[PDB]
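Q: Following this message is one structure expressed as structure tokens.
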Amino acid sequence: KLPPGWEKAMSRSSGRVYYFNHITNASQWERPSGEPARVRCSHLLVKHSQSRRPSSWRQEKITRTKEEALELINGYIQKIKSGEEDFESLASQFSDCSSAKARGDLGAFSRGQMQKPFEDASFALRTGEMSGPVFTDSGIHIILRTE
Ligand SMILES: C#CCN1CCS(=O)(=O)CC1
């Protein structure tokens, strides 16, 4: 039917069908289009109190809850999708990863290097595509595949 991980769903508010990916947590109205040894991705990380290391260059001690972190992630996705803000701009200002200094860019990587939820979502994206919330032991991520 559809590319890896995509399924059909019904909207509760409109009754219109949409498409959802259970590997990347992306969702969209339009039917999705169309594996490599390496991919290149940026990300924006929001840490929380249950993060493996509850510390970032932005905050010496992170206090926010997992639920607050997810609401922050949700709002950033909104601004990116509406075009009010660029992914790169929000990653530079707000990512709790030190890669914020390079606009969220992590370079190219193979399977076997990143935490598995991150790796799975990164390899299920197509070039140019962005994920929904992705959960790992570091926090909550938005992943953008660039190559
Ligand atoms: C490299 C690096 C920083 N971070 C990337 C996403 S992760 O979830 O694989 C944990 C490590």
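Shown for chain A, in order and in Swiss-Prot numbering: 6-39, 51-163.
Cβ from N, Cα, C; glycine included.
Relevant sequence annotations retrieved from Swiss-Prot are reproduced here:
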MUTAGEN   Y23 to A  Reduced affinity for KIF20B
DOMAIN    52-163  domain 'PpiC'
MUTAGEN   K63 to A  Loss of peptidyl-prolyl cis/trans isomerase activity. No effect on the interaction with IRAK3/IRAK-M. Abolishes IL33-mediated increase of IRAK3/IRAK-M protein levels
MUTAGEN   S71 to D or E  Loss of peptidyl-prolyl cis/trans isomerase activity, nuclear localization and cellular function
MUTAGEN   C113 to A  Loss of peptidyl-prolyl cis/trans isomerase activity; decrease in DNA repair of double-strand breaks by homologous recombination slightly less efficient than that observed with wild-type protein. No effect on RBBP8/CtIP
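Situate these features within the shown structure.
A: DSSP gives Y23 (mutagenesis position) a strand state.
Close to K63 (mutagenesis position) in the fold, though at least 6 residues off in sequence, lie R69, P70, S71, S72, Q75, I78, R80, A85, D112, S154, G155, each with a CB less than 8 Å from its CB.
For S71 (mutagenesis position), the Cβ neighbour count at a 10 Å cut-off comes to 12, with all displayed protein chains included.
Every protein chain considered, the tally of other Cβ atoms within 10 Å of the Cβ of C113 (mutagenesis position) stands at 22.
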Q: Whole-number Å only: compute the distance from the Cα of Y23 (mutagenesis position) to the Cα of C113 (mutagenesis position).
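A: Given the Cα positions, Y23 (mutagenesis position) is 32 Å from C113 (mutagenesis position).
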Q: Measure from the Cβ of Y23 (mutagenesis position) and count the other Cβ atoms within 10 Å, all protein chains considered.
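A: There are 14 of them.
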Q: Provide the three-state DSSP residue tally for the domain 'PpiC' (52-163): helix first, then strand, then coil.
A: 39 helix, 24 strand, 49 coil
